[PDB]
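Only one structure is covered here, and it is reproduced in the block below.
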Protein chains: 8
Amino acid sequence: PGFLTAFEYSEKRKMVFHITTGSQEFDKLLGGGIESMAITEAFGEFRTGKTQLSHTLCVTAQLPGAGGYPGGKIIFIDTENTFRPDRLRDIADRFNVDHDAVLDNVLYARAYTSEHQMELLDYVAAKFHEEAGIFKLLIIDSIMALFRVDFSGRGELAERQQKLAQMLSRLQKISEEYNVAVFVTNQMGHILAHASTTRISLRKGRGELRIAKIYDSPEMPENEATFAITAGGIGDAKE
Amino acid sequence: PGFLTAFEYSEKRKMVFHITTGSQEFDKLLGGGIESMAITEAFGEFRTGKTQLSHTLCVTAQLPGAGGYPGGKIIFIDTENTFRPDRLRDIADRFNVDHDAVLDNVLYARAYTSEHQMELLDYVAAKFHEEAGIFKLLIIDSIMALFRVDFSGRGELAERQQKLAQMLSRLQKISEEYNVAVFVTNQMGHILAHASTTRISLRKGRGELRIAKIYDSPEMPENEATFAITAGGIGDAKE
Amino acid sequence: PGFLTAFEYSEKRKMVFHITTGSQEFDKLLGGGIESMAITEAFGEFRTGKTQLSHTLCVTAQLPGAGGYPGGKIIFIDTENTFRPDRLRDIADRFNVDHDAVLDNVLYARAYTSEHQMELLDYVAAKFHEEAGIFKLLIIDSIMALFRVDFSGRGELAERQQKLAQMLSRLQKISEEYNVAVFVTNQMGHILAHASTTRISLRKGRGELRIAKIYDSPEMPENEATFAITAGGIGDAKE
Amino acid sequence: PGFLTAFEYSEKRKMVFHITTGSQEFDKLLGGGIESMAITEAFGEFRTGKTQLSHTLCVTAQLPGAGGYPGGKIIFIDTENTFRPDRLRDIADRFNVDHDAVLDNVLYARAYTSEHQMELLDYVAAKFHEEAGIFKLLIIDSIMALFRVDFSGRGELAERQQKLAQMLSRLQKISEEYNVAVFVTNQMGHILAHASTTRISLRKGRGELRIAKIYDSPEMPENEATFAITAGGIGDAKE
Amino acid sequence: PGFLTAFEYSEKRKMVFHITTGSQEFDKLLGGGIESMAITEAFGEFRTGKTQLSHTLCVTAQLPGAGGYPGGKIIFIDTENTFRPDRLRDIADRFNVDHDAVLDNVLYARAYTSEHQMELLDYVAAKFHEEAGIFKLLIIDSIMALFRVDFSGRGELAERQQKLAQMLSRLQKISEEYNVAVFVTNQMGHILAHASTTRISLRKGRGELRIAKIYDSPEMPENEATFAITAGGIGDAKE
Amino acid sequence: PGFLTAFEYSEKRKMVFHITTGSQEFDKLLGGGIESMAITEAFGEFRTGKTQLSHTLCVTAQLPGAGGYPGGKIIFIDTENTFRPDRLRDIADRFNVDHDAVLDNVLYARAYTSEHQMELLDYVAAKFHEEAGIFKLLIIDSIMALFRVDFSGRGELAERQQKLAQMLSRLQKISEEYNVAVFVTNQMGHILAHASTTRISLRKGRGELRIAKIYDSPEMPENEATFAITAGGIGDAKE
Amino acid sequence: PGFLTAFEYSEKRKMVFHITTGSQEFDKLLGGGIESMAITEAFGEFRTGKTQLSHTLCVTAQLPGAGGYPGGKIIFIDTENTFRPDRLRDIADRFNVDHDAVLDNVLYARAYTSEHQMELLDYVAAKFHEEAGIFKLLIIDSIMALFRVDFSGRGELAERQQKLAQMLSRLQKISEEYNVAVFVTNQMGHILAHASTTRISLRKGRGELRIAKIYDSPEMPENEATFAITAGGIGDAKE
Amino acid sequence: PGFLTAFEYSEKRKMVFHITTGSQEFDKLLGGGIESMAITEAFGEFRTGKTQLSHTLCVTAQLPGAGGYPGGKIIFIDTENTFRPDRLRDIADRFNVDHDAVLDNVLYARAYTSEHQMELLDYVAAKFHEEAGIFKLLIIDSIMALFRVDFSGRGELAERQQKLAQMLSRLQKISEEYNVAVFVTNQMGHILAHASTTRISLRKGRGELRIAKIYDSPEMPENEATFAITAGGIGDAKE
């Protein structure tokens, strides 16, 4: 049938793995961190760490971890142009790992147009459908931002909202079907809400520390998560 | 004739069966719980149990019960992505039933687009028309939510309201004609009102307990229903 | 000629028969109750008896009565889905009549779409044109309600008001031409006014009793009608 | 020529005859009552006698009267559905005339649609063009009312005002050309003003009596007309 | 050439003749009365004599008068339907003239539609082009009034203002080219202003007398004209 | 080349001649009066002399005058219909000239439509291109007025402003190219401004005298011109 | 390549020559006066000298001057119609030069339509492309003014702004490519701003003197320029 | 694949070179100055140095400097028309370099239309794709300004915003792919924001000095940069 049983489905959910934020109190809000078969969004301020974090996971998703997560290659479509391999080699250190590796470990792609972006997504698939079990994360930062662009004024939102979900769906179908963890940064019943299953909001608690909270995610705790940031990516906020 | 007699019709209504909410005072508002040949809606808050309940019935509709209700397979189209087989095996327990069963007992399907959703509904039929008397519940949560999406702004509601009922009708025609009990969660003379014969409103009475009320349903009692929630699904609220 | 004489017409009006409301003071407002060759509308509140009454007449129109009214079969198109054969067998009693009869005595049909509804009306005809003198009532509750649905927002009322009367005319042409009594419930120079020759408004006078009044009908009395309701349908309100 | 001389025209006006209202002080406002080669309108309240009067003339136009008016057959297109042959036989009495006659004396036709209505008018002609001098009155009550219906909202008045006069002209061309007296009831430089040469306004002076006045008619008197109503139609209001 | 010289033109203006209003102080405002090769308009109140006057000239234009005006046949297109040959025979008297004559002396035509009206005007021509020097007046009352009708709401004035002048021009081209005197009644840089060369405004000075003034006409005097009205048409207002 | 030199152009400007207003202090504002190779406009009140003046020049442009102006034939397109040969013969007198002459001296043409008007202008050319040096003035009064007519409401000004200049250009191209003096009366960066090189405003200084001023014209003096009017056209205002 | 080097470009800029305003303090604001390979605009009041100045340069651009400017022929497209060869011969004097020369020295062309204007510009080219180094100035006064005309109301600015720059570009391409100095008068990020490289604003300092300032031009000084005007064009303002 | 690895990408970023502003405290804000594989924008006031700076870099990008930047040819598309080779030879001095060189060192192109501009950009490519490593800077000042032009009013921004990014993308694809440093001046989630990776805002600190700040750029410091300007381009602001 065009669908499977509950059992046969939970057969799959046993392959749900979390990718560490690199911040224990942050991973706790996500009860593990980034999840698979689920698009996760990054809510923030003008100056947010989402861009920083993206790299962090560019690696964590290589370091084996909890739940017997092996670690795997990655795809980093960069709409904005803030990707910095240099930041990577700066992190692999805090995790004591070969430089050329982490880098040989991340797939990079610049998103220019809002058609290019999906020109890409429909390709990310092929590479996932080619071989499987290798790619554990699909990080696109930021997805939206590039769409507010090619729009035809506040009169053609209709070609945008239509196009936006025409893909955000194709993004969902990837996540759960190919089993990976898709991360996404941006600054916006909004189509990119039901779309993303977990939404993290970010605020700054005075330079060093950052407060991560949830806007809407299954079993969402009322408490916040205090985390810090440094060269070595994201980590715990000590005394 | 393109229609049957009153007698010949009441011949059918004798096959109307209720599926337990798992909460006596809740089943009383529905005078049995979920009904057949009738779409039932779930009104709620940002954080409602409708999503939880859906699973509850994912099972109750397997446990034989009142009115000589046998129990049967099910179809759970999930628009939102909050279906959790794990929650099931956690309930079958409170009802002392084989795990692999309950699961082998539920048909799962993810709704991605608002066309996909009906691509599905027109199929749910085929499986119902293939063999009969097996499927006792059609649970779609949430039906609407996925439609507020593919819409073309607040200018093309016209393609939406048109499309929405183009199906909500096809949903009705299933319920009564194939005799099953269709449950539906959402958060909205509104097309999805005459559409659904029974509308349940949900409010939270301080974490543990929840107050279920009726917005509009035949022989609707003025009183509310106090029920609780736990791992084992929905149940009665004790002292 | 495409029309007949006054005499030849009054030849027909001698076949005008009233169908009892089951409430003497109610039948008096209608000077007999429901009339033939005339669409009668039911104005009411959120919780009105119109739905209850519909069944009442589902029978009364079988019990011979005043003006030498024989009694006959019936057609109950149900847009809403509140038809209850069970309620019937509960009434035939107060009128001491065979159960299987009353039921074998009513033609049932669910209205799903606003096209289906008329798909039906144009058929109700055929059955009336096939044989005559058998069907004494055409009860559609509610006619409107199902139309507020398939509409294309408050911008396409134009396809609705046009479609609505495209039928409400076909409803009139039935009533007078085939000589029957068409009853209709709903909650709205309004097209469904000139359309219906007799309009009854309903208000509730504290649970037990109900006050029926006229909004606009030939020889409309200024006085109201106090009637009650019970399992056995509609009846007089005693001390 | 496509027109005749003044003399040759006054040749025709000598065939102008009035049809009694049955109320002397009313006939005086019209200086005879209803006129020929002239559409007369009936302005009124929710509960007006125009509907009653229509029948009255259904007969008066059979009783020979002033100006050597013979009397003749009639055509009563009924848009509303309030025509009552019974009311006729109740009037012929006050005028001591055969029942079957008065009735055999009136041509009846129900107007359903706003196209039907004219489907009729263009036929009323044929019967007038067939033989002449027999039909002395063309009573359509109400003309407008049925048009406010098939309209396409307050946006397509343009198809209505256009259609309305497309006929109200065809109504005029009948009146003067075939020489008859067309009466019309309704409740509205308005197209149906220049259209109707004589406009009578109606108000109620406490149940029994009614006050008829003129809104706009050649040689319109400033005074009103006090008339009464009973089973025998319209008559004078005594002490 | 497509035009003539000033001399050759004044050759024509020597054929300019005035048609008496029947009121000396009125004829003085027009310095003779109605003029030829010039459309004259009649401005008035709800109850104006313009309709009365029209007949007056229906005759005066037969009585030889000043400037050696012979007198001639006439064309009275009647949009409104207030033409009364009877009123004529009532006037020919005050001018001591054969009845059958005056009447045999006026050409009558009812204007029904706004297309009919011009269907006529383009014909009035033919009769004027056929033979000449016979028809001295073209009286159309009222020209406008019939146009406010067939209009398509206040949205299609564009088909009206366009159509209106499409003719009012054809009316001008008649007046000066065929040399006659066109009179026109109505109640409105307005297209029907430059159109009409002489505009007379009418007010009522207490039943018997009427005050005629000018709104805009070559060599327009500041003074008014006091005139009366009776069976014999329009005349002077004595002590 | 598609243009000539400055010298070769001043070769032409030596043929620039003024046509007397008949009022010295008026001719001074125009430093000669009407000019050639230049459209002159007449701004005024409801009751202005522009219409009177038009005739005045109908002659002055025949009387040889200053700058060795010979005098010549003329073309008087009359949109309004106020041209009066009689007024001419009344002026030629004050200038002691043959009557039949002045008249044989003016070309007359009535403007009916706004298409006719230009139907004419494109012809005035032909007569100017046929022979030259004969026609010294092109007087059109009023140009605009006839255009406010055929317009399609305040929505189609676009067909009007477009059409208006489509000609007012063709009017300019005549003036300078054929060397004549075009006079124009009317009552309005307005298209008919850059269009007309000299704009004269007119006000009334108590019946007898009139005050002519300039709205916008090369070397426009701040002072006004006091002139009078009589049968003999326009002249100086004495003590 | 479709472009040249910086060197090869400065090769051209050595041919940049200024054309004297005839006012030293004015030439200083322009550091020489009018420039080449650059459109210069004239901002002013209702009564501005821009029209006067145009002639001034009609000559200055013939008088050799600073920077070894030889002097050359000129093209004066006149939209407005205020060009006066007479004013020229009045200036050549203050510069002691042959009259017939200065005039034989200026190319004249009247701009009638906004299509004609460019019909011209695309021709001014041909004459510049034919032979070179002869024409040193392209003076169009005023460019805009004629465009506010043929526009289709304030609704079709879109055909105007589009058309306006469709040319103002073709004007730029002339200036720099053929090396000349284009002067332009008018009265308005406005398309005719980036368009013109130097914008001069003009105010009047009491009849005799005028104050020239800059609105926006490379190296624009904060100071103003006091200049006078006389028959001999523009000159310095003495004590 | 349609994209490269992180390593293989950082392989490229090692070719990222900065081009000196000529102002140390300015280069510090950009941590080197202009960057490569990155469009840099210049925010300013009516009178900003962006135009001046453009030349400065027209050279600096020839002087070898930090990070082992060799120096190379350049492309200066000039929309505005303020490019001054003379200013160059005035700068090469402060950097002691051959004049003919610096100039032979810059590629010049005037942007006329908003289609021309891109007609160019798609060519700048060809010259970059022809040979590589020679052109180190692509300076377009100003990009926007020329677009506010050909727009079709505030109604067709839709053709503009669409067209604008249709290129600003093609500009990005050049920068990073061909490795150069694109500088851009102008005065405006705005499409030309995500578009440009580094945005510099400019304010004037009293004639001599200028304060450069950042509006939005990766690792944007809160501090400002005080720099000066002179004939020799941009430089440091001393005591």
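Numbering of chain F is taken from Swiss-Prot, so the residues present carry the numbers 83-270, 290-340, in order.
If you check the header, you will see the structure was determined by X-ray crystallography, 3.2 Å.
For all residues, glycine too, the Cβ spot is worked out from N, Cα and C.
According to Swiss-Prot, the protein has these features:
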type	residues	note
BINDING	F:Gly126, F:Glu127, F:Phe128, F:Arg129, F:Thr130, F:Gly131, F:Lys132, F:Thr133	ATP binding site
MUTAGEN	F:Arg230 to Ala	Abolishes binding to ssDNA or dsDNA
BINDING	F:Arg230, F:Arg236, F:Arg242	dsDNA binding site
BINDING	F:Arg230, F:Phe233, F:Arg236, F:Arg242, F:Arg311	ssDNA binding site
MUTAGEN	F:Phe233 to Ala	Abolishes binding to ssDNA
MUTAGEN	F:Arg236 to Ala	Abolishes binding to ssDNA or dsDNA
MUTAGEN	F:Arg242 to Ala	Abolishes binding to ssDNA or dsDNA
MUTAGEN	F:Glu258 to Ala or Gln	Decreases octamer stability
MUTAGEN	F:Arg311 to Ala	Abolishes binding to ssDNA
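Ranking the binding-site residues F:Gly126, F:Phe128, F:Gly131, F:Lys132 by Cα distance from F:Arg311 (mutagenesis position) puts F:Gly131 first. According to its DSSP assignment, F:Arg311 (mutagenesis position) is in a strand. Across the residues annotated as binding ssDNA (F:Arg230, F:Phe233, F:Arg236, F:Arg242, F:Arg311), the widest Cα-Cα separation comes to 34 Å. Taking the Cα of F:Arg230 (mutagenesis position) as the reference point, the closest of the recorded positions F:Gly126, F:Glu127, F:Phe128, F:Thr133, F:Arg242 is F:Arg242.
Between the CA atoms of F:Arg242 (mutagenesis position) and F:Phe233 (mutagenesis position) there is a gap of 6 Å, rounded to the nearest whole number. Chain tracing stops at F:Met270 and picks up again at F:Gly290, leaving 19 residues unmodelled; the C-alpha atoms of these two are 12 Å apart. When other Cβ atoms within 10 Å of the Cβ of F:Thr130 (ATP binding site) are tallied across all protein chains shown, the result is 19. Of the chain residues outside the ATP site list F:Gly126, F:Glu127, F:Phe128, F:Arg129, F:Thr130, F:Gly131, F:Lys132, F:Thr133, F:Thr267, F:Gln269, F:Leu303, F:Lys305 have their Cβ within 8 Å of the site's Cβ mean position.
Least packed by the Cβ count within 10 Å, out of the recorded positions F:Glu127, F:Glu258, is F:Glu127.
The candidate set comprises the recorded positions F:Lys132, F:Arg236, F:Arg242, F:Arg311. Of these, F:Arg311 has the most other Cβ atoms within 10 Å. Note: the CA-CA distance between F:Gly126 (ATP binding site) and F:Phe233 (mutagenesis position) rounds to 23 Å.
Neighbour list (F:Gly131 (ATP binding site), Cβ cut-off 8 Å, at least 6 residues apart, same chain): F:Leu303, F:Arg311, F:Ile330, F:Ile335. In sequence order, F:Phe229, F:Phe233, F:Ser234, F:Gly235, F:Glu238, F:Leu239 are the same-chain residues whose CB sits within 8 A of the CB centroid of F:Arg230, F:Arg236, F:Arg242, the residues recorded for dsDNA being left out.
Taking each Cβ in turn and tallying the other Cβ atoms within 10 Å, the top scorer among the recorded positions F:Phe128, F:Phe233 is F:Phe233. For the pair formed by F:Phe128 (ATP binding site) and F:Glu258 (mutagenesis position), distance between Cα atoms is given as 31 Å, rounded to the nearest Å. In this set, none of the recorded positions among F:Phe128, F:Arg129, F:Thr130, F:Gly131, F:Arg230 has a C-beta falling under 8 Å from a C-beta of chain B. Taking every protein chain shown into account, F:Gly126, F:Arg129 are the binding-site residues, and of these the Cβ with the most other Cβ atoms within 10 Å belongs to F:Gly126. Proximity to chain E, defined as a CB-CB distance below 8 A, holds for none of the recorded positions F:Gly126, F:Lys132, F:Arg236, F:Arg242, F:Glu258, F:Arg311. A distance of 26 Å separates the Cα atom of F:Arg129 (ATP binding site) from that of F:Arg236 (mutagenesis position). Between the C-alpha atoms of F:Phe233 (mutagenesis position) and F:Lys132 (ATP binding site), the distance comes to 24 Å. In the three-state DSSP classification, F:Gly131 (ATP binding site) falls within coil. Under 8 Å, Cβ to Cβ, and six or more positions away along its own chain, F:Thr133 (ATP binding site) finds F:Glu162, F:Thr164, F:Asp223, F:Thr267.
Cα-Cα distance from F:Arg236 (mutagenesis position) to F:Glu258 (mutagenesis position): 33 Å (rounded to the nearest whole number).
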